[PDB]
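J.: There's a structure below that I have some questions on.
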Amino acid sequence: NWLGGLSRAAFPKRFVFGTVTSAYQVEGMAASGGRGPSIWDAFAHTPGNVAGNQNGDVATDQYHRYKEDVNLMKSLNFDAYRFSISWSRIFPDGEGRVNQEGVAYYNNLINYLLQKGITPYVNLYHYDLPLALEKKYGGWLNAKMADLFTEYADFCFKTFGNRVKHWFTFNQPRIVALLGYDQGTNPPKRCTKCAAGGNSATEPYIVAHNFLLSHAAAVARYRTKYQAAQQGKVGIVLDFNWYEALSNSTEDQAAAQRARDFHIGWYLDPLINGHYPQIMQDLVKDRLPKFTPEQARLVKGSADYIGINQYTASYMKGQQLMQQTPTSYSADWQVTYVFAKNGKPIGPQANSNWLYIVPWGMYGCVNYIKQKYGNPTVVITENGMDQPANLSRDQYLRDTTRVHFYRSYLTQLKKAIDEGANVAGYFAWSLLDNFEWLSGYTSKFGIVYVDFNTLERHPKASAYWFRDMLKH
Ligand SMILES: OC[C@H]1O[C@@H](O[C@@H]2[C@@H](O)[C@H](O)O[C@H](CO)[C@H]2O)[C@H](O)[C@@H](O)[C@@H]1O
Ligand SMILES: [Zn+2]
């Protein structure tokens, strides 16, 4: 059977199933409804930055169609919806004046979700820093972001927290640090060689540090001011792709572990244990900021659950650790990516070149967090795969590779849960085909097809697979 034995009965009682979008990727109305620009508006409007010079001005127009989309997710038997609030839709300048029209949109969305029995899981931030804050403060390079983010978070808790009980602060701070400040391919386009300036060996670490301090400050505000009345929870969303040693050699096993530490440990060791991973301290040395004891105690325990975005896996080959002149966060790992093992690729690729279909990576990541970090509460906050551009409607809808992807990855998640992993929920990226950052509209991640000419929605086979799997 096409469900492969999966159903709600195959997962723990009260396990949460949802779909995911983010504000810039789906809302549209980017320069309307009072919204101020984000760093992604400026970036996407610059020729050459995004495939086809496309942008999120209109995107899927969820802003005007949200009741259609909520009706659809309910019809597909989902329990929850993960979405984000655009900071610059609430505060066009990032601080100061509130855009009441923006507040009204999120109130309307939240209220309709609840009316339809869908639980809102709300991200405060999903790459979309208000442009005014980048220009005035230097964005995530500035420790003042903790104060600025906390004041924004405070407003959201006050305004929506009587209804919203499941929050996340950030989405994939590793990717902001890596692409924004190491490689310089996402805004603010900083790197050692970059026109905008930068330093690939130092800035990624400063940025990650400020995300951690900002998360901790916002959670301290929630706990001290809002939690007693509202009785909700706040977590953070981290990307984790699996790393598997190429061989059982000491050197290859060490490489795979180094990669895990530089990838997920970078955030999880602070959040769970109150310190950066030892290997990062040892290799990055004075380029890695030091938490004061007080800061470390604020960061430790500051996530009520850990959101993991899980997509893929890589083989890692080792090498003798060397003394080297620092060049970048990426080079600091001292690991060697390799394509294959025993003559076989790790898996076939989806449309995105980085996305190898490797269902056992889901088990790898979840089991690893269980065993290393004291089995914290984890929510799989994204998992999915993409189709290419230029297909026909019918070709998009017959998404048999995505059906197989979800069946296989969910079977591997189930394996980890059955072995005792404390996973509370699972969210598919994405509800809808949408604006996929540098790929623009050339990458289709949705379980629902969006025609970008007419904006019509059409559920794909994978949407009906979920409807069947999730029937109550
Ligand atoms: O790209 C699909 C969606 O997933 C997100 O980040 C991805 C990471 O999880 C993955 O590890 O790396 C790729 C490439 O760097 C990321 O795209 C985002 O949260 C979504 O916004 C994104 O559309
Ligand atoms: Zn519209």
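By Swiss-Prot numbering, chain A shows 33-504, in order.
The deposited model was determined using X-ray crystallography, 1.4 Å.
Including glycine, each Cβ sits where the backbone N, Cα and C put it.
Where Swiss-Prot documents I207 to V as a mutagenesis experiment, the accompanying text is: Increases KM for substrate about 5-fold. Increases kcat/Km values 9 to 24-fold depending on the substrate. Looking at Swiss-Prot, you'll find the mutagenesis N218 to H noted as follows: Decreases KM for substrate about 2-fold. The mutagenesis experiment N273 to V is recorded by Swiss-Prot, whose note states: Increases KM for substrate about 5-fold. As annotated by Swiss-Prot, active site, nucleophile applies to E414, with the evidence given as experimental evidence. Under its mutagenesis annotations, Swiss-Prot gives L470 to R the following note: No effect on KM.
Have a look at these and tell me how they're positioned relative to everything else.
T.: In the three-state DSSP scheme, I207 (mutagenesis position) falls into the helix class. The number of other CB atoms found within 10 A of the CB of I207 (mutagenesis position), across every protein chain shown, is 15.
Counting only same-chain residues six or more apart in sequence, the Cβ atoms lying under 8 angstroms from the Cβ of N218 (mutagenesis position) belong to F75, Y159, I207, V208, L211, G212, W469, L470.
A coil conformation is recorded for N273 (mutagenesis position) in the three-state DSSP classification, outside any helix or strand. Residue density at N273 (mutagenesis position): 21 other Cβ atoms are found within 10 A of its Cβ, drawing on all protein chains shown.
Neighbour list (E414 (active site, nucleophile), Cβ cut-off 8 Å, at least 6 residues apart, same chain): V52, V269, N341, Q342, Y343, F459, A460, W461.
DSSP assigns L470 (mutagenesis position) to a helix in the three-state reduction.
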J.: Return the count of C-beta atoms lying within 10 angstroms of the C-beta of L470 (mutagenesis position), excluding that atom itself.
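T.: Counting Cβ neighbours of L470 (mutagenesis position) within 10 Å gives 14.
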